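K.L.:
My structure is below; once you've seen it, I'll send some questions.
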Amino acid sequence: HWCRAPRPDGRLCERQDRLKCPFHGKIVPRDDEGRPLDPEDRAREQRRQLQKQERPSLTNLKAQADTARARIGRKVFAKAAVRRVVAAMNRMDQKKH
Amino acid sequence: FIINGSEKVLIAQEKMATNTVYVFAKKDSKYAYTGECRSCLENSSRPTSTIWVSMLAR
Ligand SMILES: [Zn+2]
């Protein structure tokens, strides 16, 4: 099976995904023109398209942390995460021994 | 020996070899692997000095 989703470039999606295509969500069977064979699936996609159409001065201490690179560092550098890093490594140390 | 009219025998005591490099490990410790060497002059000039090289657990 193929996603066969209608891309903005006019070509059907050729991604080979078992269940879900990341750029188009769930994968449903489609014909040569990229139309879902199930009429219910066509209606659901139309509803999704309608929903999409409907849709001091200096950075404070909290505002400075509000970004991408800080968020990933906070998750990586955590008391529970570091302990889980050690705890996971302890279990392979038992396997190594 | 005969100490105060009593026959006494000294019993051999087992000890780790000196001046030899040992690598041990403790399953529950902050050191993953520890290297040990109980160094001592061939002529026993002084009590043996133990040096430890270790490896902190991540
Ligand atoms: Zn796709």
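Heads up, chain A uses Swiss-Prot numbers, so what you see runs 565-619, 656-697.
Placed from the backbone N, Cα and C atoms, the Cβ positions cover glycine too.
Below, the features straight out of Swiss-Prot:
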BINDING   A:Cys567, A:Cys577, A:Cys585, A:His588  Zn(2+) binding site
MUTAGEN   A:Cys567 to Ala  Defects in transcription-coupled nucleotide excision repair (TC-NER); when associated withA-577, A-585 and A-588
MUTAGEN   A:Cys577 to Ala  Defects in transcription-coupled nucleotide excision repair (TC-NER); when associated with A-567, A-585 and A-588
MUTAGEN   A:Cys585 to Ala  Defects in transcription-coupled nucleotide excision repair (TC-NER); when associated with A-567, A-577 and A-588
MUTAGEN   A:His588 to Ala  Defects in transcription-coupled nucleotide excision repair (TC-NER); when associated with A-567, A-577 and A-585
K.L.:
Could you work out which of the mutagenesis positions (A:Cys567, A:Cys585) has its C-beta surrounded by the smallest number of other C-beta atoms within 10 A?
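P.N.:
Relative to the other mutagenesis positions in A:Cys567, A:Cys585, A:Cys585 has the fewest Cβ atoms within 10 Å.
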K.L.:
Going along the chain, which residues six or more apart from A:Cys577 (mutagenesis position) have their CB under 8 A from its CB?
P.N.:
A:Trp566, A:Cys567, A:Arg568, A:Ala569, A:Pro570, A:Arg571, A:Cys585, A:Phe587, A:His588, A:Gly598
K.L.:
Reduced to three states, what secondary structure does DSSP give A:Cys585 (mutagenesis position)?
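P.N.:
Going by the DSSP assignment, A:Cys585 (mutagenesis position) falls within a strand, counted as strand.
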K.L.:
An 8 Å radius from the center of the A:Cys567, A:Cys577, A:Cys585, A:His588 Cβ atoms defines the neighbourhood of the Zn(2+) site; name the other residues of that chain inside it, in order.
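P.N.:
Sorted by sequence, the hits are A:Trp566, A:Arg568, A:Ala569, A:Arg579, A:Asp581, A:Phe587, A:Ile591.
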